[PDB]
Amino acid sequence: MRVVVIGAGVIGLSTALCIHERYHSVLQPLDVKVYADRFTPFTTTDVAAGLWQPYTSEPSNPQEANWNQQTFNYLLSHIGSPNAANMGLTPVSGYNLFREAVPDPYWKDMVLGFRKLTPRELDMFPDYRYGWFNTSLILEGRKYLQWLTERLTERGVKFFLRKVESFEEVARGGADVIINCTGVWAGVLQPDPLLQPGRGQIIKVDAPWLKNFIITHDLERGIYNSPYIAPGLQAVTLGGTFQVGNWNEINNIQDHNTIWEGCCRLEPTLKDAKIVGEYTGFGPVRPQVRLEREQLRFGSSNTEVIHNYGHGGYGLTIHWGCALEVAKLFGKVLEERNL
Amino acid sequence: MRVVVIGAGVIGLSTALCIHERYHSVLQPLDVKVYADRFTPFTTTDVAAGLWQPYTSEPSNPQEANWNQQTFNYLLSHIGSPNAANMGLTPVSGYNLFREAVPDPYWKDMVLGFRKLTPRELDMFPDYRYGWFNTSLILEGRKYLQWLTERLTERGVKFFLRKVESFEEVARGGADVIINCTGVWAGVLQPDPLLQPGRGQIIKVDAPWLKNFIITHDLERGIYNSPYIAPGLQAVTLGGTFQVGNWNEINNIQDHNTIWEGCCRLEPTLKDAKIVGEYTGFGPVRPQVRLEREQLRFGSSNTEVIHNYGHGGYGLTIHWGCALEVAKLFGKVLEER
Ligand SMILES: Cc1cc2nc3c(=O)[nH]c(=O)nc-3n(C[C@H](O)[C@H](O)[C@H](O)COP(=O)(O)OP(=O)(O)OC[C@H]3O[C@@H](n4cnc5c(N)ncnc54)[C@H](O)[C@@H]3O)c2cc1C
Ligand SMILES: Cc1cc2nc3c(=O)[nH]c(=O)nc-3n(C[C@H](O)[C@H](O)[C@H](O)COP(=O)(O)OP(=O)(O)OC[C@H]3O[C@@H](n4cnc5c(N)ncnc54)[C@H](O)[C@@H]3O)c2cc1C
């Protein structure tokens, strides 16, 4: 059939590949197109800090916690392969700092080497008085997208620069199944007021001497609203602002002063570090991920649509669970239609 | 006081700065000079991986364990300064890998978060069964000598590019005190059967994705001679164990392959690492450090010599304790006048 995938971020390409891997052979070719108005380096995925860490509390949906662990073990299976780093993948250890005792997270056993910080370690951080150490994985969004873009291309999947104006335009274009991987902009094709823009701004620096990640938490302020330092492959990511409901795509001086001063308080060696750039992106924030099937009809046309959007703060930490799951839903469509 | 420090590696320059910090005030006539046939970047100190880790089993001199511990506390007390990475200093986390269970080292509680590797960690390393995880410090030899040089220079200490043929000749130059930090070449000025060269070839690569050191210890053998991978401030250092007794400064194809093949199998992502250099150094291997005082009469020419050499593959790890010790013994020269 004719599958169209709208969106070239981590969700869009994890999904296009996951589907194509399973539902393709040499005498059952599955025609996949990828329509998208933004490709790497210009997606929200290229901004993502890179790191694998879910939210501290165990999530409401029991499927989301599976999607996290399935994602972790999928990436961890590549650690030791010659091409881990070429996917944007490498191991990284680090600190999570709190201003007060909190329960161990639900993923203490998912990560490698979890443990509490000793008193000696906590004096390294004057402003904080409790926390953890653990080993995890960098998945550099910019790289992973380059790699996924190439695996798709080897397999014959084709890409088109195209702003989809409605699901119908793509339906009349002659598309049997559509995968809706438009992230924060999903609300334009079909309204969805539960989906807000999580506006985060980051500073990227050269500070290759920084090797561990350092993630502070403010529980009052919620996730990403407190300084984090994340070592990348070529550069350190500096962050600490996340504004839910702000659609301003401009970088601004208020966020710079917050990220810069907060991060220099943790890591004073950053006074020298050259700023390479500053970027803003929109987490597709949503109380839950919309990952479901929905048939549509129009005047001269009708179609099958699968949603994969609203991952918010955890696109890379969950993309593969979400993709495996879309490919099953897609399997159901081919089962029901005698293909 | 006329002091001559022979040597411009870590030992000589740390020892010159201790001495000066602790005595420029009290002794108003204090003139220190640094003689060396090599300065940075040509010292064995510069070749080193720059990593705080003592030897696995315990030392012979128990003084050595306290000099190590003193060094760690000193460097750690700069973690928090804005000028730690300009000093050559930054934390690093990493893995020690073994082919059998071994007792925990005497330094487990000096380093941060010392701990055994779990099974999924050990699954990441197919040819290894046991190990430790801990967070230590990188002290980049090259960058630290630079810091040390600028410090000593504001302080007025004078440097001279110059080869010493004997202790005798420095002493007739008016040298009251001679601090002997000549590393592996110390035998030239006074025979020492115990001092051999730990020759170690290394490969510097451009591989900034690697955030953790990985050290192997193949205590018998298994072709690869314990490959290690140590991330630096910019480049990574690949290497093996020392070949003791070898004085050959030339790089050889035999050792390149051992190191490259052996480390590539430790960390396969090394396949696309740009090689930036390949250098050979000589550790001052000796069953225990020689940190002691000795006097020399060459007629009615009087001189105090304080030896601070023989630090093995651990001189960056132990430097500051020794430098401090040599400060004390220098006081007990001043004391006797
Ligand atoms: C500062 C910051 C740091 C973050 N750090 C991390 C992190 O460390 N770890 C983590 O797991 N997650 C992190 N995230 C979250 C992560 O960025 C997102 O969850 C993820 O990138 C969203 O993936 P996506 O593919 O749904 O959307 P996107 O990456 O934005 O991709 C959307 C694609 O759909 C296309 N599109 C949209 N509408 C249309 C249309 N009408 N027609 C055609 N194409 C369309 C776009 O052009 C684009 O190609 C972070 C977010 C921010 C802001
Ligand atoms: C491959 C390698 C890796 C290593 N890795 C580590 C590590 O990760 N961590 C660690 O702690 N240690 C490490 N070391 C050990 C460390 O390099 C040595 O212990 C340390 O450099 C010894 O310092 P030094 O000042 O005694 O020697 P050097 O740096 O060799 O300094 C010797 C000085 O004496 C001078 N000199 C000698 N004779 C004369 C003379 N007659 N006249 C004038 N000048 C003279 C030389 O020119 C030089 O200035 C490593 C060594 C090697 C070879």
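Just so you know, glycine gets a Cβ as well, placed from its N, Cα and C.
Feature annotations, reproduced from Swiss-Prot:
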type    : residues    : note
MUTAGEN : A:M110 to L : No effect
MUTAGEN : A:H217 to L : No effect
MUTAGEN : A:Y228 to L : Abolishes D-amino acid oxidase activity. Gains amine oxidase activity; when associated with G-283
MUTAGEN : A:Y228 to F : Reduces activity
MUTAGEN : A:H307 to L : Reduces activity
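Positions of the features from Swiss-Prot, shown on the structure.
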residue : record               : Cβ contacts under 8 Å, 6 or more apart
A:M110  : mutagenesis position : A:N68, A:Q69, A:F72
A:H217  : mutagenesis position : A:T56, A:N96, A:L97, A:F98, A:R99, A:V102, A:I223, A:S226
A:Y228  : mutagenesis position : A:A49, A:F213, A:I214, A:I215, A:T216, A:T237, A:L238, A:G239, A:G240, A:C263
A:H307  : mutagenesis position : A:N180, A:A186, A:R290, A:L291, A:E292, A:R293, A:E294
